[PDB]
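Student: Here it is, the structure, as structure tokens.
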Amino acid sequence: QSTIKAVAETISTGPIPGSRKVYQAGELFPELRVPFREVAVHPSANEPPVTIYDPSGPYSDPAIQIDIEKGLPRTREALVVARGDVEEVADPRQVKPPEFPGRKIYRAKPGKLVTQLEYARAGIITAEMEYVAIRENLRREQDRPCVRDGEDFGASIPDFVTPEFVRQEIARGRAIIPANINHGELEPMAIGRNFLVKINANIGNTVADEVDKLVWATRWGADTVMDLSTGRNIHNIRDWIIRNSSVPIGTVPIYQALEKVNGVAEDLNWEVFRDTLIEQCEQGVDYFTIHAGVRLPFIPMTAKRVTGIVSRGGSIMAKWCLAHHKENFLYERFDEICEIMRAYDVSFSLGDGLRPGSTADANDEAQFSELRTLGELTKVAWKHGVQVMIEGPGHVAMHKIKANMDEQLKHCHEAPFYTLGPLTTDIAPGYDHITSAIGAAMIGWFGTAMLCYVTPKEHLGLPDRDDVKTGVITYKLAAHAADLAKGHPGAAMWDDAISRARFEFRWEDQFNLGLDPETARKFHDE
Amino acid sequence: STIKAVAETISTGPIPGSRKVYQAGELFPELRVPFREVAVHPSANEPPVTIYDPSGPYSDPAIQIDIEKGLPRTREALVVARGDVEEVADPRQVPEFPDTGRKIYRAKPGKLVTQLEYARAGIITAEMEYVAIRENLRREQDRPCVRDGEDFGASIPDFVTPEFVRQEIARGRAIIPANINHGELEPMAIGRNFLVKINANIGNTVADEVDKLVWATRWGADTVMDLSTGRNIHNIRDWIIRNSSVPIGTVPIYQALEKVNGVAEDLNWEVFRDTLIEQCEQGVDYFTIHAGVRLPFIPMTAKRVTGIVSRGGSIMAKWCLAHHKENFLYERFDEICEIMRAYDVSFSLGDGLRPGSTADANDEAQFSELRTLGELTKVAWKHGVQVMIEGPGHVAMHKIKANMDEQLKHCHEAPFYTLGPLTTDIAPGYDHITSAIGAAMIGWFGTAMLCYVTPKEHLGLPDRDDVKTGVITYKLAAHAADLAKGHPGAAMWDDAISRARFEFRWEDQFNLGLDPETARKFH
Ligand SMILES: Cc1ncc(COP(=O)(O)O)c(N)n1
Ligand SMILES: Cc1ncc(COP(=O)(O)O)c(N)n1
């Protein structure tokens, strides 16, 4: 009531300054409306508007009424039902505690295949695939010769993306579309090396503060969001997050499972984990970080490390294995995990439990032991038709970064790679968004598909909405620097547009074409 | 009055979490080479960490700051001791600084005076020892050493000796910017085989500028450039140089241009000549000079997206088109060297044609100028003048290595000095980040000094806080390159702070960071 009201007013909506929401309609599926934002420049410049990739969602479209009490419109629901492979859940799981308010809950019909991967391998172009192919082209036309200026290290970036190309990339496992059948609010996006580099923002510790940060983070360009909340009533909180999110939402299931056993790692068990998986599946979570690669024999390998085990979920599994002196039960039950996730088309984010937390620790036996295991677990996931991406480091000095990409590519069969940074030095607390931007831009260039961001508060405190924005802008510019260096066909038009504005002293156009127009404008001294 | 204000505004005293320490010279037993050291919790059982420190006497509690008298001229007696310079009989006289205690010097006819001349003559100078000590960070000399990095064919030693320094200088692969009239200077070296250095730009009043000087070096700026334009720039620079323990650079054309009332076309050799001599006697340590902007190169810039973005290169361009003559800096370059060599002023050969956008990177005009600079480098060396080369600019990541490769070849491995580069054009207000990605990579590849970029880049004038953000940003990029190169002293710092983090020694983690006060505030 009073809290749900203080959110509807505190969140930021309306057009992104200097631009406006535009849509492109689908052809294979004509009801699709794929969002972008467009920036028109001064008429005297005689230039066409600039199209920009836009994850902000309906929040920036003034024609749409926002009511978080009701959630966003479920514009994806009909398309999914339309395939006639899912059925309503008679009696879904309920979770007791602020409660969120007529959404039907779905599960694949017994014997039916429902994942984007399974559809692609069967030669089927789904609605999400066409939606994504449209999104990735930024409304470019094939009317002028396309000339490549970049180094993509053997990637297969096409001059123009087609729905058929998307299907091919997904079928081979080189790209994914995270899209739980129960996330009807979602605007589909793709993650893969042969597409734009995506970025991820982290949320999670009132409800308003977290919904706010979700809207704030996507407004500035976060392509996915992870709810990393821990403690009391995280499942209820996440309802508010997912129902009001137009971007894919990820989680670390073990956090919530651990809460069920009141924070005692040793008392974790398969039953509570499995139950957590189902609850989050019906809730609409799009991908799960699962640290199945933290195996028993790898744990002693971290004893000599300078900073040991820095992953939170990884440290929890470590505690469990050592307590029972048994193999990681997530690794042991890996097949039963696959059987659940595939019923709802949830994607794997195979966890970097043994990532380095200091540059001294980088590319060591423990980190690489896990990585090669992730490659093995990747193939098991494909067998069940589950979509997969691999998580990486971490803290890595610059000369060790290519080596990470080389290992991942070889050992994980070209599945998309998802990195946290990497931070290229340990000596600048307060500026870790910057130390990591260097590593992020480079590893993106080398072929990393998605970058998890870092705020200036890293290693020190909890990020406020200002820190979130800084992290997001930093990472959008690192992602784009990578696209540009790769010679991605859509990258140079943006830089060149802004440079022309600069050259002609078209100041306001310069601000409006920037990642953060209002800041540039404010800084500028007329 | 002005003295009053400045003394009040400036930041002095120990850098939080550390103390000033010195190592004495051995060849020259009177030398005192500064560092700052950070002690960790006694429970850690670790030696203190020695950190490179360009802050000068301002962070030394043994020294009482007096901006009216300037900094202690601790270098003067060493220079005089060599017996190669003499007082100038009739020095040039241009809020005026009380410069009564300082004698002005000039090489005696027929004597060696520059670091390069001394080095090629086989002489090890006081500045060379100074730098060698500074570059070792008080590490134990005799000790097995195993290097973990990739330096792309550099020649970085396990341990710097004054002799290695002399060799680097003599072959032209490093420099020590050290005007005989900058007696307050704490010597530093620039070269691929030393720690990556960074530069901070100041200049647009006095208190305003001196504060930025002290503030920038406080946070780690290795050199500073005075880029002031307009009236009274010479007299303002007095207040800066007399109070600077780091090398000071300028673009002399800015001052030459105020002599002719802002008319680029009214520039001539006579007014530039005079300017050079004024700055030589003042103590300026290096001159950015855009002698690479040649007449036939200018039309190459018409087809660019952002044209000519260098202020100095723009001024020269103007002059060349108006008189329809070759750049007189290029034409009279010999007489330029003859002036500089008399005071040991170093060349910073200008990047007049640097790319102002990623679309213009690595183009004909840019590399035409670069090849010209490599030719001028040889001429400068013939005159015994030290040389480093300026580069880009705006450059997409995939073109960055090619930039270094061209420079090493065409400029004979002289030190490279870049501005960024910015790796993308689309984030005005965040150009310290876009440029930091480029700066770290090109440093890794071999760039010796990196000119910083603030968040106000392209947009407005930096205030105190913007300068600090630029400096820390560039300190972190410089060190990330050292680390990646496998420089023998880099990992020790990262590992100390990593251990403090693992053991939850919060005070140590703060104090070992480039910015302790911010780290603690965020916590
Ligand atoms: C790529 C990635 N994955 C997950 C996490 C959080 O979870 P954890 O600290 O438990 O590994 C993270 N920060 N980055
Ligand atoms: C390395 C370097 N040199 C000079 C300048 C300014 O002078 P200009 O704009 O005339 O090139 C600069 N910003 N960086």
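Using Swiss-Prot numbers, chain A covers 4-100, 113-116, 119-222, 228-548, in order.
This deposition comes from X-ray crystallography, 2.1 Å.
Yeah, the Cβs are placed from backbone N, Cα and C, and that goes for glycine too.
According to Swiss-Prot:
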- A:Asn219, A:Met248, A:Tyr277, A:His313, A:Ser333, A:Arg334, A:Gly335, A:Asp374, A:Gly375, A:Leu376, A:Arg377, A:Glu413, A:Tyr440: substrate binding site (BINDING)
- A:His417 to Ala: 5-fold reduction in catalytic activity (MUTAGEN)
- A:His417, A:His481: Zn(2+) binding site (BINDING)
- A:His481 to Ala: 5-fold reduction in catalytic activity (MUTAGEN)
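Where in this structure would I find these features, and how exposed are they?
Tutor: With a cut-off of 8 Å between CB atoms and residues at least 6 apart in sequence, the same chain places A:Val332, A:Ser333, A:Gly336, A:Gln389, A:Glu413, A:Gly414, A:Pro415, A:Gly416, A:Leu442 near A:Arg377 (substrate binding site), listed in sequence order. In the three-state DSSP scheme, A:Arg377 (substrate binding site) is classed as coil.
Residues near A:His417 (mutagenesis position) in space but far in sequence (CB under 8 A, at least 6 apart, same chain), listed by position: A:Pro378, A:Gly379, A:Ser380, A:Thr381, A:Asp383, A:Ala384, A:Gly443, A:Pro444, A:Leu445, A:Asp448. For the recorded site, A:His417 (mutagenesis position), the DSSP three-state label reads strand.
Look at A:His481 (mutagenesis position): DSSP puts it in coil. Using a 10 Å Cβ-Cβ cutoff, A:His481 (mutagenesis position) registers 20 neighbours.
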Student: Quick check on the gap: how many Å separate the Cα of A:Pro116 from the Cα of A:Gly119, given the 2 unmodelled residues in between?
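Tutor: Distance between the Cα of A:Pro116 and the Cα of A:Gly119: 8 Å.
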Student: Going through the recorded positions A:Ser333, A:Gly335, A:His417, A:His481 in sequence order, which have a CB under 6 Å from an atom of ligand 1?
Tutor: A:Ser333, A:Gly335
Student: Using only C-alpha positions, which one of A:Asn219, A:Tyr277, A:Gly335, A:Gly375, A:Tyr440 is spatially nearest A:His481 (mutagenesis position)? These are the binding-site residues in the record.
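Tutor: Going through A:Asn219, A:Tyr277, A:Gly335, A:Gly375, A:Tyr440 one by one, the Cα closest to that of A:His481 (mutagenesis position) is A:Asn219.
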Student: Three states by DSSP: which one describes A:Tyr440 (substrate binding site)?
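Tutor: Note: A:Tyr440 (substrate binding site) is in a strand by DSSP.
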Student: Using other CB atoms within 10 angstroms as the count, which residue among the binding-site residues A:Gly335, A:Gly375 scores least?
Tutor: A:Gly335
Student: So for A:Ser333 (substrate binding site), how many other CB atoms are inside 10 Å of its CB?
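Tutor: If we count other Cβ atoms within 10 Å of A:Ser333 (substrate binding site), we arrive at 23.
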Student: For the deposited coordinates, which leave 5 residues unmodelled after A:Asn222 and before A:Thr228, what is the C-alpha to C-alpha distance in angstrom?
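Tutor: Flanking Cα atoms: 10 Å.
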Student: Is any of the recorded positions A:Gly335, A:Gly375, A:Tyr440, A:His481 near chain B, in the sense of a CB under 8 A from one of its CBs, and if so which?
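Tutor: Sorted by position along the sequence, the hits are A:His481.
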